[PDB]
Each structure stands twice: as structure tokens, then as C-alpha cells.
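Chemist: There's a structure below that I have some questions on.
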Amino acid sequence: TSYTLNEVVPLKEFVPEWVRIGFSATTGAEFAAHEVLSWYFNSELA
Amino acid sequence: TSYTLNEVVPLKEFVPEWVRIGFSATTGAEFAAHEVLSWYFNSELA
Amino acid sequence: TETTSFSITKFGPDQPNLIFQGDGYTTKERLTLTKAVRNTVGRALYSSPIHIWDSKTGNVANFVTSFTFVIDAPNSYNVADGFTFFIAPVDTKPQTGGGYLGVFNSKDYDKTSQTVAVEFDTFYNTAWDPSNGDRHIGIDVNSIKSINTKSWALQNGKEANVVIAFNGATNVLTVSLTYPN
Amino acid sequence: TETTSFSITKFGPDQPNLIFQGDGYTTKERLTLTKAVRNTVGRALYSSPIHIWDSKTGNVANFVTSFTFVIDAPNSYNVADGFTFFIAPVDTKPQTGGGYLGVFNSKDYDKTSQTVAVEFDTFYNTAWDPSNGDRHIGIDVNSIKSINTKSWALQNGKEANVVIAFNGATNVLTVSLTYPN
Amino acid sequence: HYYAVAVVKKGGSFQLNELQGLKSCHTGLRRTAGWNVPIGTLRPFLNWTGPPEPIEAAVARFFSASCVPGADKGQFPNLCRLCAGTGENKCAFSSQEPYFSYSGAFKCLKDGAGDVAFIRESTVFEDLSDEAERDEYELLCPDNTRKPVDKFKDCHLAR
Amino acid sequence: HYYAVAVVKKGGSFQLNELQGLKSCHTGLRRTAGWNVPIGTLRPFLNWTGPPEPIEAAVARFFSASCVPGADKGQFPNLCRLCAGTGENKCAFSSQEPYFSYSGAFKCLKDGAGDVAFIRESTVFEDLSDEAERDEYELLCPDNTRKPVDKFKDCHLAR
Ligand SMILES: *[C@@H]1O[C@H](CO[C@@H]2O[C@@H](C)[C@@H](O)[C@@H](O)[C@@H]2O)[C@@H](O[C@@H]2O[C@H](CO)[C@@H](O[C@@H]3O[C@H](CO[C@H]4O[C@H](CO)[C@@H](O)[C@H](O)[C@@H]4O[C@@H]4O[C@H](CO)[C@@H](O)[C@H](O)[C@H]4NC(C)=O)[C@@H](O)[C@H](O[C@H]4O[C@H](CO)[C@@H](O)[C@H](O)[C@@H]4O[C@@H]4O[C@H](CO)[C@@H](O[C@@H]5O[C@H](CO)[C@H](O)[C@H](O)[C@H]5O)[C@H](O)[C@H]4NC(C)=O)[C@@H]3O)[C@H](O)[C@H]2NC(C)=O)[C@H](O)[C@H]1NC(C)=O
Ligand SMILES: *[C@@H]1O[C@H](CO[C@@H]2O[C@@H](C)[C@@H](O)[C@@H](O)[C@@H]2O)[C@@H](O[C@@H]2O[C@H](CO)[C@@H](O[C@@H]3O[C@H](CO[C@H]4O[C@H](CO)[C@@H](O)[C@H](O)[C@@H]4O[C@@H]4O[C@H](CO)[C@@H](O)[C@H](O)[C@H]4NC(C)=O)[C@@H](O)[C@H](O[C@H]4O[C@H](CO)[C@@H](O)[C@H](O)[C@@H]4O[C@@H]4O[C@H](CO)[C@@H](O[C@@H]5O[C@H](CO)[C@H](O)[C@H](O)[C@H]5O)[C@H](O)[C@H]4NC(C)=O)[C@@H]3O)[C@H](O)[C@H]2NC(C)=O)[C@H](O)[C@H]1NC(C)=O
Ligand SMILES: [Ca+2]
Ligand SMILES: [Ca+2]
Ligand SMILES: [Mn+2]
Ligand SMILES: [Mn+2]
């Protein structure tokens, strides 16, 4: 099954010109395992 | 005009698994300007 | 055109082309963010900063990302807290733990953060989650209370192939999480 | 498959996705290594380390690089010293200046270096250059005295579009420097 | 005939409700007064999502550490952690586990490993046949009251 | 008639050969005894790759800094650096440049700016008409000998 979202986000207005991209999870007074198996990322600026 | 070279270089044997790649020039008791205008680099490991 | 692209398949035990902060590390061919315990922060963010826009010409970037992550919890009735893909200022570090996914700090919009992220939350929070409990996906941006959140089924333990690509021309990001079927 | 790729067109004044060491910096939309002076070292090497081979499976990598550099000297009869594309251990820093292009330290093979590089030298060195003076291109590997060097015309000041791609299957690198004509 | 009771020590207090977190003493898998009954009035706090998750698994986390003879110390290394069974008799069902069955399970309470021990409302007394110590133990009653051993007729979980 | 000579101060020594690096005093572009001749016997050390590189450009680096009236202080900001011309007369060809022409160029040698001054073997004397100072100057002769002003007949570069 698939779950999807689309939303108009004016990126330029919110996050800097130079940005590092990352994965981050957490655990509070409850938990679960969080693991990443692969990763792709291609970004072109005109 | 073009100038080219081909040589069998067993890379694995010479430089580490993880390597940073770079540009470097110098100047001694004589000189000249060294400048880079662009850069491309795509590396795929099977 | 400026263009950076990387494709990681087996997060080896050494894994140099990334930055691990807080807990997080590689393991059996995999990047681990939190080792199923109480109160720990996990985050890893690739080493080279990428530039999205151009101040010199107000041009935004097109970017796509694809990844198969997994949230396997010991108990299918007590998950926590969340997994999120964030974009933030180069000099970025683990923000408030708990239910903030370690990227934000306030429910309220705090312009300063400069962080737009897509969050897959697995623990309802009265103070800022759609009051109906429902685990969900959402698009965060300088808050924690997203601007859009769509409820979704956990499938605790199954691999999940997701992919998200923003549109520079249309300033629109789309996130799709697909459980192999 | 592991895959990293970057394409830089205008080295902006801030330029984060690189590392500048010694002198070297960006300028008028360009990366500068040495500002035409006496005795200075210049080098810049992209921020993310790439992995070429696999110890886990002795597989080497395929890689291509393309760039238009320029060596414009004040006098077409007194150039120095050289420009070189090197590959070396992550924690790498400016080695001996002068005629070593800041990457090596001995004419003699020093296995420890772990640096294979393609060098475009513009200053003959009796001790280790093909005795006939001739400026040239060469393939360095833990020495300075290449294993192959082919003489070439300077064209002082003209842009130069070069490109080099190694062969993983055939362990063979090829360098071509072409002056637009 | 004999009813079911929740036997505790003395030195601080709590009630059946507060159980979560504590270390328990058991007699053995499915041994009624040391499991079957206990798991019944605990089930509500187990958050046990039913099958195929072993109902043992649920109680395997809820209790910080315990001794449940006959428990897979390979998959649930915690239902056996308190087991006094030095050797291959650790968490054993045989009699080589000093805390196996009624008295043993109760003796698990005696050496301050466990805080609650589910052993028949007869054991403890038969066991500690000395006046003072007999007074040195409490008993959790279904209505969350810590009534004394002598009051087991009331302080009994199930019949 | 008058020959060409290389006029230097006194206080340490060197010869025409060692010129490279020093600061020179000139009279002005193409002024024979302050350029044409000098550039002739210097050419070999100029490494001047011919046209279209200005032969001025070559001597523009070879000399650390100087005063050459009529020199493009915009492209060769160094053939003018020593020029005593305070104001828009810096490196000027007019007489507003105190070191313009013979005496001026020689006076460039007098105020320790230049080390060699190419001014006619007449100037210096006419200039410093005082006994002691007349003895306080040397003259470079083609055969790399530092013969005195009085010996200019021999110590002359070209005729
Ligand atoms: C069996 O199942 C049940 C039921 O499960 C639930 O339902 C299922 C369907 C699932 O959805 C499951 O997720 C549900 O839990 C389990 O019972 C539940 O167990 C959870 C987990 O513990 C409880 O949730 C916790 O609640 C705590 C207390 O909440 C109250 O106090 C808060 C302030 O302290 C306040 O914010 C809350 O709103 C609430 O206050 C009021 O409560 C009343 C009554 O409920 C309401 O009427 C009011 O509306 C409400 N507000 C007001 C204004 O009146 C939370 O503390 C706890 O939060 C922590 O964990 C979650 C993630 O798990 C994070 O989101 C939080 O950020 C936080 O993380 C970190 O937690 C630790 C521990 O507190 C903190 O560290 C310590 O903090 C101390 C504070 O003094 C010290 O400072 C100490 O030094 C320090 O180390 C961190 O600081 C903190 N980090 C941050 C950034 O905050 C969590 O939300 C459920 O409440 C509970 N159900 C009920 C009805 O109680 C049962 O556990 C489960 N397991 C078992 C084995 O049986
Ligand atoms: C006008 O044109 C002419 C002709 O140009 C030449 O031809 C054209 C076609 C072009 O190819 C052009 O490139 C040619 O130059 C120019 O004249 C030439 O000018 C150059 C530039 O100065 C001279 O080359 C220099 O030679 C120096 C001296 O060489 C002798 O000593 C060396 C040891 O000290 C030794 O290694 C040499 O082999 C040589 O020794 C013997 O010499 C005799 C006679 O020549 C031979 O028969 C023997 O075979 C030979 N060996 C033996 C065993 O006998 C070099 O020092 C100098 O090297 C520096 O620069 C080059 C790059 O330009 C680098 O490769 C070197 O690494 C080195 O770089 C750094 O240099 C500085 C300055 O020395 C050092 O710093 C200082 O070092 C001091 C040493 O005590 C102090 O320690 C001080 O504190 C410190 O700061 C650095 O340490 C050093 N770095 C390193 C890593 O070493 C260079 O090679 C030509 O020799 C000269 N032609 C002739 C015939 O003399 C003319 O300049 C030009 N311009 C003008 C304005 O007219
Ligand atoms: Ca949440
Ligand atoms: Ca060289
Ligand atoms: Mn949320
Ligand atoms: Mn060479």
C-alpha cells in the first residue's frame, strides 16, 4: 500500500542556500528501533 | 589540439578505500597563476 | 547547473561520507539512528553541504530522495517516537529529543530554525498532533505541528520504500511511503 | 552500487562543498590555487570522501572527471611550478611545496604516501624530469618522477578543457588536456 | 481446597496495581497460583497485543526480571534472570532450581530477589513456621488492599 | 659629443651584471642615455619574449621599482613607483617630475631611491659641483668594472 502527500512549500523562503540533509529519529518514555537500509539523492540547481 | 595519456594503474593496490580527491598547484622561485573554472566527477562502485 | 548526487546501498561499519551525531551508527550493512531504548537521540546527515537556491538569481532547486527505512518496535502497542527527513542550516545539531524527532524545539513556529522536514511520527501528542491519535506522515517547517499530516499504518518491522522530490519550478514537495505491496 | 557525483560551474565566494587548504580560495566565479607569487601552496579537495574499492569484495571503481583549468603566467618564459589532480587518504594535507605540486615529498617511491595523481608540470627539474626540459603531463604515484609523462604546449593563459576517467575493470586511467581547437 | 494469593515481603509498600517494574517470583509455566492466575489479574496492564506475540513475551518486559521455571532463557532472557539456579538448572523446571515450585518461589521472596511471589496461601506459613517472620510478610488482595496472610480467605485473587 | 654611462652611488657595491632586483633611475621613455642604451645592455637578462609583450613590460618586473617618465602607471605600476612626482605629475614627462630628464634622474640617485641612474657622463659632475660628493659616486663600465666618473671615457656603455 502507498501513503502520499503533496503540499506547496516555498523552500527558498524557509531554509538557507547551503543545507546539509539528514535522517533523525528519537525515543521518549516509549520506544522502537529506527533503521535506514539505503539512500538516494540527486539535486540540480539551474 | 589534444594531448593524452593511457597507463595501466592498479589503483586498489596504491590508494585507500576511502579517498578525498583534489586540486593542488604550487609556486617556487618562479611562478604563474593556477585557476579552476569548473568540475565534474561521477564515481560508481559495483 | 550545480549538481550533487549520492547513492548508498550498504552502510558499512566505517561509513565516512556521512556524519553521525548523538547515538546513531552503522551496523549489519545498515545505518541505525536509535537502538530501541528509553530517551536517546539519533541523527546522521551526509558530509557535503548542498546548495538549494541561488541568492545571486533567486532560483530554487529540484531534488529527489529515495530510501527504504524500518521502524521495528518490541511491542506493537507502545511505539515511539518518530523518524524524520530534515533539511537544515549546515552547522546543525540534535535539537530537543522526545517527540520533536530531535530537529525542532517548539510546537510554535520559530522562524529561526530554518528547517523544513518530512516526518513519519509514531506517537500521538495531544499538544500538537491531529486529535484522533492516528500515527501519520507530515511535512514539518519550523514548528512540529506540521502544515499537513496524513494518517498511516505502521506495519511494525517491515521494510518501507519511500521517496520524496521537491519541485523548484512549482515549490512543491511530495512524500510517498510504500510498504512493499 | 555506491555512487557519488558533483558538478560545479561557478565557484561562488562562499563555496562550502569543498575544502580549501594552504592558500587557495574562490574568486570571480573561480577557484584559485596560487595567486601568481613566490613560494605558496594551493589545494582544494571536495568535502565528502568517496570510496573507490571494496575490501569486502576487492572491487575497484570506475570514475570520470572533467574540468577547464587555466595557468596564466606573467611571463611566458618563466613559469612555475605545476598543477595536479591527486587522489589521497582522507586526512590529507599540503605536502612539500616547490616542484612537488604540494602532494609528494620525495623523488623516490615512498609507498606510505598512498597518492596516485595526474600532473601537468610547467617547470623542468633535472633531478626527476625527462631530461629535455619539455613541460608535460604525467601520471604520478607515490613518487614525483611519474611512470609516464608526455610533453605538451603551455598556451599560457588559455582555458583548457580536460577530462580523466579510470577503468575499474581494466585498472587504466586516461588523461586528455584539450586546448579549445 | 486452596485459593490464589499474591505474597509480598515487608519493607516499604505498594499494591497489585503498582506491580509494573517490580521483580516477580514464579513457580513455573502454567503453574496456576504462580502464573495462570497471576497473568489473569495483570493482563490489563500487559498491553498484550494477543497472538502471535507470546503472552509470556508481554509479561517478559512488564516485569523487570524474574524466575519462571521452564522459560525459554534464549528468547526471553528475563523470565529467568532472578532464577537461583546456579548451572544448567538456571530457570529449570526440575527441582535443581531452588526457587522452582511453591516453597522455592516463596524462598525467592525470602532472599530479596523478588518483591511479589505467587505461591499458594499455605506455603509461606508452612515455610516460615517462626512467629516473627510470619508477621514479617504482607498479602495483596484483589481490592488493592495489603491484607495479612492470616486474612487470605479474603485476600485471595481467584478460587 | 657624449657617450653613455651607468651612474651609481657609493655605499656597498655590485656590478652591471647584478642589476636584477635593484631600483633604477631613468630620464624617460626612449630617452637614449636613460633607456634606449640601458635596455640594450640589459636585454640579455630581460628574458623578454619579444612582441606583443611590451619590452617595457619585461624591464617592468626585472627592476624592483623605478621612475621612467611617460610610463603607463596604469598597466606598469612600477616603472613609476620611485617617481618623486607628488601629484598628477607622478611619472610625468613634463618638468613637473623632479626626476624627469638628466639632472632629475640623477637626483633620483642622490636621494637613495635608485641605485643605478642612466644619465649622461656629464650630468653627475655638472650636478654635484662639490669636490667630496664628486668622489662619492661610482660608474659601471661594460667590462663589469666600477670605474670612476672621471674615467667615463673608458667606463662608457655605447657611443
Ligand atoms: C501500556 O499501555 C499504556 C497505554 O498506552 C498508550 O496508548 C497506546 C494506544 C499508545 O498510543 C501508547 O503510545 C500510549 O502510551 C501505557 O500508558 C501510557 O504510557 C505512556 C508512556 O509513558 C504515557 O505517556 C507519557 O505521559 C507522561 C506524563 O504526561 C503528563 O505529564 C506531562 C508533563 O510531565 C504532560 O505533557 C502530559 O500532557 C501529561 O499531563 C497531563 O496529564 C493528564 C492525565 O493524563 C491529562 O489529563 C492532561 O491533559 C495532561 N496535561 C495537562 C496540562 O494537564 C509524559 O511525561 C511522557 O512523555 C515523554 O515521552 C514521550 C514519548 O514517549 C515524549 O513525547 C515526551 O517528550 C517525553 O519524553 C521524555 O520523557 C522523559 C520521562 O518523563 C523525560 O525525562 C525525565 O523527565 C522528568 C520530568 O520531571 C525528570 O526531569 C527527569 O530528570 C528526566 O530524565 C524527558 O524530559 C522527556 N522529554 C521531553 C522533551 O519532554 C509520555 O508522553 C501515557 O500517559 C500512559 N497512559 C496513561 C493513561 O497514563 C503504558 O505505559 C504501556 N506500557 C506498559 C508496560 O504497560
Ligand atoms: C630569466 O631567465 C633565466 C633562465 O630561465 C630558465 O630557463 C627557461 C627556459 C625556463 O625553463 C625557466 O624555468 C628557467 O629558470 C632565469 O634563471 C633561472 O632562474 C631559475 C629560478 O630561480 C633558477 O632555478 C632555480 O635554481 C635554484 C638553484 O639551483 C641550484 O641549487 C639547488 C639547491 O639549492 C639545486 O637543487 C640545483 O640543482 C642547483 O644546484 C646545482 O646548480 C649547478 C649550476 O646550475 C648545476 O650544475 C648542478 O647540476 C646543480 N646540482 C648540483 C648537485 O650541483 C633553486 O634553488 C630554485 O629552486 C626553487 O624553485 C623551483 C621552482 O621555481 C623549485 O623546483 C624548487 O623546489 C625551489 O623552490 C623553493 O625555492 C626557494 C628559494 O630557494 C626555497 O626557499 C628558500 O631556500 C633557501 C635555501 O637556502 C633558504 O632556506 C630560505 O630560508 C628559503 O626560504 C625553497 O626551500 C624551495 N623549495 C623547495 C621544496 O626546494 C630554482 O630551481 C635557474 O637555475 C636559473 N638559471 C640559471 C642558469 O641559474 C632567471 O631567473 C629569469 N628571470 C629573470 C628575472 O631574469
Ligand atoms: Ca509524535
Ligand atoms: Ca616540475
Ligand atoms: Mn507530528
Ligand atoms: Mn613531472
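Here chain F follows Swiss-Prot, giving residues 110-268 in order.
The header says X-ray crystallography, 3.3 Å.
The backbone N, Cα and C atoms fix where each Cβ goes, and this holds for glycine too.
This is the feature table in Swiss-Prot:
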BINDING   F:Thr136, F:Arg140, F:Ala142, F:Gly143  hydrogencarbonate 1 binding site
MUTAGEN   F:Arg140 to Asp, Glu or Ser  Disrupts anion binding site and destabilizes iron binding
MUTAGEN   F:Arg229 to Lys or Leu  Destabilizes iron binding significantly
MUTAGEN   F:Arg229 to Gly or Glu  Destabilizes iron binding slightly
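Quick one: how deep are these features, and who are their neighbours?
Modeler: Counting only residues at least six positions away in the same chain, the Cβ atoms of F:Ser210 sit under 8 Å from the Cβ of F:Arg140 (mutagenesis position). Taken residue by residue with DSSP, F:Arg140 (mutagenesis position) is part of neither helix nor strand, so it is coil.
Secondary structure from DSSP puts F:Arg229 (mutagenesis position) in coil. Sequence-distant neighbours of F:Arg229 (mutagenesis position) (same chain, six or more apart, CB under 8 Å from its CB) are F:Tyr111, F:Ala113, F:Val114, F:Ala142, F:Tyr211, listed in sequence order.
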Chemist: Around the recorded hydrogencarbonate 1 site, report the further residues of that chain (criterion: Cβ within 8 Å of the mean position of the Cβ atoms of F:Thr136, F:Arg140, F:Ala142, F:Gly143; site residues excluded), sequence-ordered.
Modeler: F:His135, F:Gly137, F:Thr141, F:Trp144, F:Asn145, F:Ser210, F:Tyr211, F:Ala214, F:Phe227, F:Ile228, F:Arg229
Chemist: Sequence gap of 6 or more, C-beta under 8 Å: which same-chain residues meet both conditions with respect to F:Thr136 (hydrogencarbonate 1 binding site)?
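Modeler: The list for F:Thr136 (hydrogencarbonate 1 binding site) reads F:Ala142, F:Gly143, F:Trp144, F:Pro178, F:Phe209, F:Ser210, F:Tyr211, F:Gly213, F:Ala214, F:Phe227, F:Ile228, given in order along the sequence.
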Chemist: Got a sec? Which of F:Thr136, F:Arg140, F:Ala142, F:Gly143, F:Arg229, the recorded positions, have CB under 6 Å of any ligand 1 atom?
Modeler: none
Chemist: On a count of neighbouring CB atoms within 10 A, which of the binding-site residues F:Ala142, F:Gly143 is highest?
Modeler: F:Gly143
